[PDB]
Amino acid sequence: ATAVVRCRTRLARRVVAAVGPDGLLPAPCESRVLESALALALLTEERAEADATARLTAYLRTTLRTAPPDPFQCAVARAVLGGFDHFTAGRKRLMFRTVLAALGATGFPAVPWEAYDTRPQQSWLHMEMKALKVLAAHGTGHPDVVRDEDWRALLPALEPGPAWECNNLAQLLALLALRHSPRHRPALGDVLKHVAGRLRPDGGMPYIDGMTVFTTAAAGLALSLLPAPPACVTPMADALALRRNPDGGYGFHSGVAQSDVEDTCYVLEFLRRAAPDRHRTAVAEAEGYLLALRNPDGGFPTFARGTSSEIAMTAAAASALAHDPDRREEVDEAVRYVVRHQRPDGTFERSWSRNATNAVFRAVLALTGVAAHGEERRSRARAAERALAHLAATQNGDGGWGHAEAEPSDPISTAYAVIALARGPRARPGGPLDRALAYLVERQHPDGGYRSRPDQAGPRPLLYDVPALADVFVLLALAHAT
Ligand SMILES: CC(C)=CCC/C(C)=C\CC/C(C)=C/COP(=O)(O)OP(=O)(O)O
Ligand SMILES: [Mg+2]
Ligand SMILES: [Mg+2]
């Protein structure tokens, strides 16, 4: 067949081979400068784990020369070795300033202590903010400001074993605060040993344990779009469904009790295609989870109602709930939210991904997948057309797309664009979709896989790197488009 189908086939073989007999696609996260630096500071201040501290130190220096990250993380690493268009901005300015001050690189924000108090949402955001407030209280010489409720938010960080909610950043920040408390120091020795035991072969500390639930769901979805899905989709559906949380949603990795809309939508889309009856109850519990989260403006948040609806989250929930005709009223209200928020140049937003193409792909699938007729058909078709025109206008000479219009191409950003474009008109020779496919064919590695700069962000906008996602998302693009 075509070079595209051959590329698709080699890739599917690789993705199938990487699924384990437990039905999971392992998705470890790479070392990150930020957490390595924090781990370095914590162990150093406690005069602990000299072996780990030297490895951490070599990793940080090696990475600064050869693959240095964003400037915030470099300045964090330098402190230890010695624009944002989003509703979260501000809280992030406070968070990132306090981190650098805690490490002695800048002054503590001269803000009222209530600045650090946040509504209940993401389980670990509360812990992170409380930890930073404690570090600022003690850093500025006002330890008596710390309330007993501030300390109590940090207690999960003193549990043995892997970090609570798989978040090394949250635990490290909490531990850096807790070591200032005599009441809590008896539990510290034991966790410092498990922390030191987390180093990766290259000597660094990853942001999170991994993203196996998200990655297995995306891979299962891609495999289920193939002409003949492999057999392993059933054990993958089983592995996801048995990990569902009591609220019916899904976290990003094994042992994440915090559900989120993005993970739940990928599990939901996947189970609807590969196991709608075998996993009928899991499917219905996931729709219930999404429906209970919906905001009154028609949109959907990431984690918790009452927090800002997001475009991509709202687009993802519209596609995921479209299958059942009984949610037409909620699905349509979601798609209208997407249309209302399209920007003047056809784009949408950056959030959990750092490229523009991610939100476009979500938006376009919601806009074209929910069947529609009449004036609302016209209105959605126009919105979708402007999103695909935006893609055509920012396509790079090699046929791919980067994180930003003037950025070098990468396979993941390109994969998102292809999914969107496969919903447009038929690939004409030398058309944008045709050229993006040619870009993906040419970037296939000899081992059948893809190496791509990462797109996942957390805390936004800091990138972290789960390499298994590159194969998964390119496969999802190739499956959608063929
Ligand atoms: C792709 C993904 C599944 C989308 C949902 C995001 C999340 C549930 C998974 C990404 C990994 C996670 C621990 C980042 C959240 O960081 P954070 O709490 O600090 O985020 P924030 O401060 O920017 O709000
Ligand atoms: Mg945060
Ligand atoms: Mg975090």
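In chain A, numbers come from Swiss-Prot; the residues present are 16-97, 124-523, in order.
The header says X-ray crystallography, 2.2 Å.
Every residue, even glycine, has its Cβ placed from backbone N, Cα and C.
Annotation for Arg132 (mutagenesis position): same-chain Cβ neighbours under 8 Å, separated by at least 6 residues, are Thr159, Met170. Following the DSSP three-state reduction, the secondary structure of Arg132 (mutagenesis position) is helix. Quoted from Swiss-Prot, the note attached to the mutagenesis of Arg132 to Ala states: Very high decrease in catalytic activity.
The feature (2E,6E)-farnesyl diphosphate binding site is assigned by Swiss-Prot to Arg132, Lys133, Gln163, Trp165, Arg501. Cβ neighbour count for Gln163 (mutagenesis position) (all protein chains, 10 Å cutoff from its Cβ): 20.
Remark: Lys133 (mutagenesis position) has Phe125, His127, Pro500, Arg501 as non-local neighbours, by Cβ distance under 8 Å and separation of at least 6 in sequence. Experimental mutagenesis at this site is recorded by Swiss-Prot as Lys133 to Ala, annotated: Very high decrease in catalytic activity.
According to DSSP, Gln163 (mutagenesis position) is assigned to coil rather than to any helix or strand. Per Swiss-Prot, mutagenesis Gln163 to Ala is noted as: Reduced activity to 60%.
The Cβ of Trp165 (mutagenesis position) has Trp205, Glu206, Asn208, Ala211, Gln299 as same-chain neighbours under 8 Å, each 6 or more residues away in sequence. Swiss-Prot documents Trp165 to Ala as a published mutagenesis change and attaches the note Reduced activity to 64%.
Quoted from Swiss-Prot for the published mutagenesis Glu169 to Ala or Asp: Loss of catalytic activity. Reduced to three states, the DSSP call for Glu169 (mutagenesis position) is helix. Its Cβ placed at the centre, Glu169 (mutagenesis position) has 24 other Cβ atoms within 10 Å.
Residues or ranges marked as Mg(2+) 1 binding site by Swiss-Prot: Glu169.
Sequence annotations record features per position, and here Swiss-Prot assigns Mg(2+) 2 binding site to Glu169 based on experimental evidence.
According to Swiss-Prot, the mutagenesis experiment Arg403 to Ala carries this note: Decreased activity by 2-fold. Secondary structure at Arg403 (mutagenesis position), as computed by DSSP, is helix.
As a published mutagenesis entry, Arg501 to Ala appears in Swiss-Prot alongside the note: Very high decrease in catalytic activity. A coil conformation is recorded for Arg501 (mutagenesis position) in the three-state DSSP classification, outside any helix or strand.
Looking at Swiss-Prot, the entry for mutagenesis of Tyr505 to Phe says: High decrease in catalytic activity. Note on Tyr505 (mutagenesis position): other Cβ atoms within 10 Å of its Cβ, all shown chains, come to 22.
Checking the mutagenesis positions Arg132, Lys133, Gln163, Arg403, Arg501, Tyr505 against ligand 1, the ones with a C-beta less than 6 Å from an atom of that molecule are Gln163, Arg501. You'll find the Cα of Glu169 (mutagenesis position) roughly 10 Å from the Cα of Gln163 (mutagenesis position). In this structure, the CA atom of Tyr505 (mutagenesis position) is 21 Å away from the CA atom of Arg403 (mutagenesis position). Of all the mutagenesis positions listed here (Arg403, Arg501), the one with the fewest other CB atoms within 10 A of its own CB is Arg501. In this structure the C-alpha atoms belonging to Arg403 (mutagenesis position) and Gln163 (mutagenesis position) are separated by 22 Å.
Neighbouring residues of the recorded (2E,6E)-farnesyl diphosphate site, listed in sequence order and excluding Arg132, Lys133, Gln163, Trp165, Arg501, comprise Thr129, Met136, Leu166, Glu169, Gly499, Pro500 (Cβ within 8 Å of the Cβ centroid). Comment: (2E,6E)-farnesyl diphosphate site residues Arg132, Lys133, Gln163, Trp165, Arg501; largest CA to CA distance 14 Å, whole number.
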